Amino acid sequence: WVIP
Amino acid sequence: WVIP
Amino acid sequence: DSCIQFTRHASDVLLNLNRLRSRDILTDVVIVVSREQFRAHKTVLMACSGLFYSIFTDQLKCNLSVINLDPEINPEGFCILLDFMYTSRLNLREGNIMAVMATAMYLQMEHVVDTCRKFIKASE
Amino acid sequence: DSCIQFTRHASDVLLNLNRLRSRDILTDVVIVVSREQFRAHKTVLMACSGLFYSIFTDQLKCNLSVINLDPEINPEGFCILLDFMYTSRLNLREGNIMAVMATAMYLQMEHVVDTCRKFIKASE
Ligand SMILES: O=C1Cc2cc(Nc3ncnc(Cl)c3Cl)ccc2N1
Ligand SMILES: O=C1Cc2cc(Nc3ncnc(Cl)c3Cl)ccc2N1
Ligand SMILES: [Cl-]
Ligand SMILES: [Cl-]
């Protein structure tokens, strides 16, 4: 999971 | 395009 | 093999599937979550959820145009997960995390369940 | 927004759509390319090809279960492009590049047309  |  | 790979292809496909969903093109099922209805493509639901994969591979349920979810399922939690299925983006907030995690557990979306558990653990 | 994004989600969706295609699950069209038949999902074809997008948004053609391609289309070129649609991997070889490029032009798959043009230019 990432900060887009 | 890339070499996978 | 000796194939070449187009890096953005999977993302471009999902973007177009979401555009078809937004314009209600070739949607073949309505998911009923209490008073709320959500139109979608059976193939995308199956590709994202262990629960929908089981439902739509069933020889009788594969032909249904309407699927009713368990009454304990929260429509907003479902809406957030349906948006994630079609975009890869999850709108996870303090006010919805419990509903999102419960819905992801029911829908069998293990990567979502995992991030909800981690976000909850950090707040404890 | 304040969404989080699952990096591998689009790739995982496409992988599952290809698994459904391989098991012939919820395929809703057969593409006829001379003597050869290819089963697929209309939504994936539309998501990958300008030609299929135009065909399946047409109010009469959207309901057809069989689509016949132009007789000049090579079945192997089509097969290679159908595999690319469902995997992001293109099996481009000296022996098939001309058929693949002609099929990609007909199908309106601009990124494929672009790499074929570049690979041909390098060999000249
Ligand atoms: O957490 C998850 C996400 C998910 C998706 C699916 N889907 C598929 N799996 C295998 N082959 C096929 Cl053909 C599909 Cl469609 C099944 C289980 C789960 N669990
Ligand atoms: O080279 C290409 C690949 C391609 C795909 C599509 N597909 C879609 N485009 C916009 N909205 C929607 Cl809803 C879809 Cl399905 C249209 C044109 C082209 N050209
Ligand atoms: Cl997931
Ligand atoms: Cl393309």
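What you see of chain D is 6-129, where the numbers are those given in Swiss-Prot.
Cβ atoms are placed via backbone N, Cα and C, with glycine included.
According to Swiss-Prot, the domain 'BTB' annotation covers D:32-99. Quoted from Swiss-Prot, the note attached to the mutagenesis of D:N21 to K states: Abolishes interaction with NCOR2 and HDAC2, no effect on interaction with CTBP1 and transcriptional autoinhibition; when associated with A-116 and 376-Q--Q-379. According to Swiss-Prot, the mutagenesis experiment D:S59 to A carries the following note: Abolished ubiquitination by the SCF(FBXL17) complex. According to Swiss-Prot, the experimentally introduced change D:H116 to A is described as follows: Abolishes interaction with NCOR2 and HDAC2, no effect on interaction with CTBP1 and transcriptional autoinhibition; when associated with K-21 and 376-Q--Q-379.
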Residues from D:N21, D:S59, D:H116 facing chain C - mutagenesis positions, CB under 8 A: D:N21, D:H116
Inter-residue C-alpha distance, D:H116 (mutagenesis position) and D:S59 (mutagenesis position) (nearest angstrom): 18
Structural state of D:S59 (mutagenesis position), classified by DSSP into three states: helix
D:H116 (mutagenesis position) CB neighbourhood, other CB atoms within 10 A: 16
DSSP-assigned states of the domain 'BTB' (D:32-99) in counts, ordered helix, strand, coil: 30 helix, 15 strand, 23 coil
C-alpha spacing of D:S59 (mutagenesis position) relative to D:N21 (mutagenesis position), in angstrom: 25
